[PDB]
Amino acid sequence: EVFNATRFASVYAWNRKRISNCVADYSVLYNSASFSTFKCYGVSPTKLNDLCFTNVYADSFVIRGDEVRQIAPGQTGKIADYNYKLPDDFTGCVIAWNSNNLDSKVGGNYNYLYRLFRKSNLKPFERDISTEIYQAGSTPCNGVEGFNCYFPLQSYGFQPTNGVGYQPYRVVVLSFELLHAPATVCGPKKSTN
Amino acid sequence: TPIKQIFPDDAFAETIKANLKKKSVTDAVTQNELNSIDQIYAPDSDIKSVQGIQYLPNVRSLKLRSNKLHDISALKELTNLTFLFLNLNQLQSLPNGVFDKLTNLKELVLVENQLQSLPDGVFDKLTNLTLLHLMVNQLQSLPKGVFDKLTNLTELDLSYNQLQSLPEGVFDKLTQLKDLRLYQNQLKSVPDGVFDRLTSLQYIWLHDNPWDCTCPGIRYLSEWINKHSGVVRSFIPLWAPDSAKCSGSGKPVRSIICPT
Amino acid sequence: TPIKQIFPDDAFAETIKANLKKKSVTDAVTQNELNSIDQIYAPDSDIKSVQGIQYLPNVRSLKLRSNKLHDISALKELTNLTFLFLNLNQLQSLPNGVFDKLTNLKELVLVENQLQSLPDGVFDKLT
């Protein structure tokens, strides 16, 4: 319903999925081989069955496609400081989907307006899918030609012969904790001959 | 040999002890290990005063935070401060001569500055910069031929500014106009001498621009782009064929006799 | 990890780790939990080095059965005391300026006061 939807929910309409008693079929996506760049490190066949996180606490953040490989220790920036701090545990599966090619329409795509900057962060122990708008100027001119106003809605530049190097990437963090809580299933087994 | 008297202030000593997670004051460090230290963690920095840092000019990572000090004129004698990464508009006074010595900086960005007098000729001799920022600029007049030898313009970020006009014939030697957008702007003058040899152009940008109807200047180009009206679109939801309307006259096309 | 050249006091640290009778040695150490004691009760405690005590403010009264300790450093910036017991027979002077904040003192014992002269306004603020 989500990964195979044509009109994909945009970056400002993402949804958090609560997974309970459901075993994700990693052997399907991880072995799909549709994406050549599988820089996913952390999964092993001998430890695959024990990855039964009772409460999946996964965090998501946003970074530009060309800046994903520009991450080095001892460097800071406002993009990381405004959405979610990146620790030294950046090693993880890069769950990146290519939906840019599936959102092409006749007459140009001028309704897709991304929001790179958010007022606050995804606070722990709380859910927020609000659509608050932050303006870059105090006094509004409301489109009237004048001073002390700017436009935050950047043109997409969706030329038909434009470059394909603007593919976004997102990485999630999966850490296991053994708290005082029960469990019932951790993984199935394949029936023999 | 013992080294003491490092922290004159009593409260600053406790602040440094808490920030640098040093339990005691009798520890020993070496120069080579500190020089390799490219990460310093000083959370909850209660740095009220700057006295005592003058004797440590061999630090790679720094930390500065002051919400009351608006006179930072002490920066003239301060040689080792490179990490100036803060976002606050509470600084009303802007010190003069900040750029005279600040060449040892690694990263420094600044926005929403109240610089009333931007010095002319910043790009005179310092051509070693790779990533140049032209953020919140106010240069109203440019020297003639200031960008003559600077034929190395590859990365251009000119958005997010209060640019008003452009000089007559600024992009003359620049025959590689590749990617630029001109919205939310108040352009007054179009540069000349940029379409004389640019007859083999492959990218042209005309949207949201007040082309003059003065005959016989741009009549040929206007008619040619009008003949291909089936490709050009607009931002507002209005009848596209009616957009191409010259201002003032209102008479039909065939009834216009171009003088001279 | 054990670190050498840290503790000058052997007897004091030994009695601190012995009188409490802790559960075992494999426990951790800190400063807030260790410094919960504000009144030291150690017989014939002759701790002299009190320099840099600004990181340990919770102590108020210090007992010293040390007739040898004639250092004025014990009263240079120690103005949080409420009790006095010093066997310093050759006390011919009293430091000045310590009355700037001394308002929490209740009872003092000043025996062998050989001061044949007294200063002006010494008790003026002690309302």
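What you see of chain A is 340-532, where the numbers are those given in Swiss-Prot.
Backbone N, Cα and C define each Cβ position, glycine as well.
In this structure, A:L368 (variant position) is part of a helix by DSSP. Annotation for A:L368 (variant position): no same-chain Cβ neighbours under 8 Å separated by at least 6 residues are found. Record note (Swiss-Prot) on the natural variant A:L368 to I: In strain: Omicron/XBB.1.5, Omicron/EG.5.1.
Under its natural variant entries, Swiss-Prot includes A:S371 to F with the note: In strain: Omicron/BA.2, Omicron/BA.2.12.1, Omicron/BA.2.75, Omicron/BA.4, Omicron/BA.5, Omicron/BQ.1.1, Omicron/XBB.1.5, Omicron/EG.5.1. Of all Cβ atoms in the shown protein chains, 9 besides its own fall within 10 Å of the Cβ of A:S371 (variant position).
In this structure, A:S375 (variant position) belongs to neither helix nor strand by DSSP; it is coil. Residue environment of A:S375 (variant position) contains 5 other Cβ atoms, counted within 10 Å of its Cβ in all protein chains. The annotation that Swiss-Prot gives for the naturally occurring variant A:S375 to F reads: In strain: Omicron/BA.1, Omicron/BA.2, Omicron/BA.2.12.1, Omicron/BA.2.75, Omicron/BA.4, Omicron/BA.5, Omicron/BQ.1.1, Omicron/XBB.1.5, Omicron/EG.5.1.
Listed in Swiss-Prot is the natural variant A:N440 to K, annotated as follows: In strain: Omicron/BA.1, Omicron/BA.2, Omicron/BA.2.12.1, Omicron/BA.2.75, Omicron/BA.4, Omicron/BA.5, Omicron/BQ.1.1, Omicron/XBB.1.5, Omicron/EG.5.1. Take the CB of A:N440 (variant position) and look out to 10 A: across all protein chains shown you find 8 other CB atoms.
The Cβ of A:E484 (mutagenesis position) lies under 8 Å from the Cβ of no residue that is in the same chain and 6 or more residues away along the sequence. In Swiss-Prot, a mutagenesis experiment is listed as A:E484 to D, annotated with the note Increased replication in human TMEM106B overexpressing cells.
Quoted from Swiss-Prot, the note attached to the natural variant A:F490 to S states: In strain: Lambda/C.37, Omicron/BQ.1.1, Omicron/XBB.1.5, Omicron/EG.5.1. The secondary structure of A:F490 (variant position), as reduced to three states from DSSP, is coil rather than helix or strand. Residues within less than 8 Å, Cβ to Cβ, of A:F490 (variant position) and separated from it by at least 6 positions along the same chain comprise none.
Under natural variants, Swiss-Prot gives A:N501 to T with this note: In strain: 19B/501T. Using a 10 Å radius centred on the Cβ of A:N501 (variant position) and all shown protein chains, the other Cβ atoms total 11.
What Swiss-Prot notes for the natural variant A:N501 to Y is this: In strain: Alpha/B.1.1.7, Beta/B.1.351, Gamma/P.1, Theta/P.3, Mu/B.1.621, 19B/501Y, Omicron/BA.1, Omicron/BA.2, Omicron/BA.2.12.1, Omicron/BA.2.75, Omicron/BA.4, Omicron/BA.5, Omicron/BQ.1.1, Omicron/XBB.1.5, Omicron/EG.5.1; May enhance affinity to human ACE2 receptor.
Swiss-Prot gives this note for the published mutagenesis A:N501 to T: Reduced host ACE2-binding affinity in vitro. DSSP assigns A:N501 (variant position) to coil in the three-state reduction, outside any helix or strand.
Proximity to chain B (Cβ-Cβ distance under 8 Å) holds for the following recorded positions out of A:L368, A:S371, A:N440, A:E484, A:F490: A:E484, A:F490. In this structure the C-alpha atoms belonging to A:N440 (variant position) and A:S371 (variant position) are separated by 18 Å. For the pair A:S375 (variant position) and A:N501 (variant position), the C-alpha distance works out to 22 angstrom.
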